[PDB]
Amino acid sequence: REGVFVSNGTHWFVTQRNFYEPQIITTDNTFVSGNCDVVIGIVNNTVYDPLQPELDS
Amino acid sequence: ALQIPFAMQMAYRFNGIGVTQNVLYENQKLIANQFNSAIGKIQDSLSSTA
Ligand SMILES: *[C@@H]1O[C@H](CO)[C@@H](O)[C@H](O)[C@H]1NC(C)=O
Ligand SMILES: *[C@@H]1O[C@H](CO)[C@@H](O)[C@H](O)[C@H]1NC(C)=O
């Protein structure tokens, strides 16, 4: 949504561009557009959704 | 100097003009064709227009 996806090598995170501050990747700090076919160099990783555990209450 | 992949530099040029970065990635081959073809017109412009 704002920031860059980054990885240390195995963990995936998102950060603001100008100071390393690794957040977990979520449906809040990201936005969707289209299917995985079109983008060059896209990577497979799980995006977390904070509502899920609350409906699992 | 911080290295960054060129198609990610262009996404952060696009967000600066208010076009959302997914517009670049959904059109990256088209944008590369338009940019490469646009510099072709510079060589023709300078070669023709003394
Ligand atoms: C990056 O470069 C390597 C060769 O060093 C190539 O195999 C790979 O497909 C390239 N990745 C992208 C996203 O173009
Ligand atoms: C990404 O995940 C999908 C679904 O499991 C799979 O078809 C695809 O081959 C994966 N891509 C890579 C680069 O492994």
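Here chain A follows Swiss-Prot, giving residues 1091-1147 in order.
Positions of Cβ are set from backbone N, Cα and C atoms, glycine also.
A:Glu1092 to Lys appears in Swiss-Prot as a known natural variant, with the remark: In strain: Theta/P.3. The Cβ of A:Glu1092 (variant position) lies under 8 Å from the Cβ of A:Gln1106, A:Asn1119, each of these being in the same chain and 6 or more residues away along the sequence.
Among the natural variants that Swiss-Prot reports, A:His1101 to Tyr is described with the note: In strain: Theta/P.3. A:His1101 (variant position) counts 11 other C-beta atoms within 10 Å of its own C-beta, drawing on all protein chains shown. A:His1101 (variant position) carries neither a helix nor a strand DSSP state and counts as coil.
In the shown protein chains, 14 other C-beta atoms lie within 10 A of the C-beta of A:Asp1118 (variant position). DSSP assigns A:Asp1118 (variant position) to coil in the three-state reduction, placing it in neither a helix nor a strand. Quoted from Swiss-Prot, the note on natural variant A:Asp1118 to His is: In strain: Alpha/B.1.1.7.
DSSP assigns A:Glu1092 (variant position) to coil, not to a helix or a strand.
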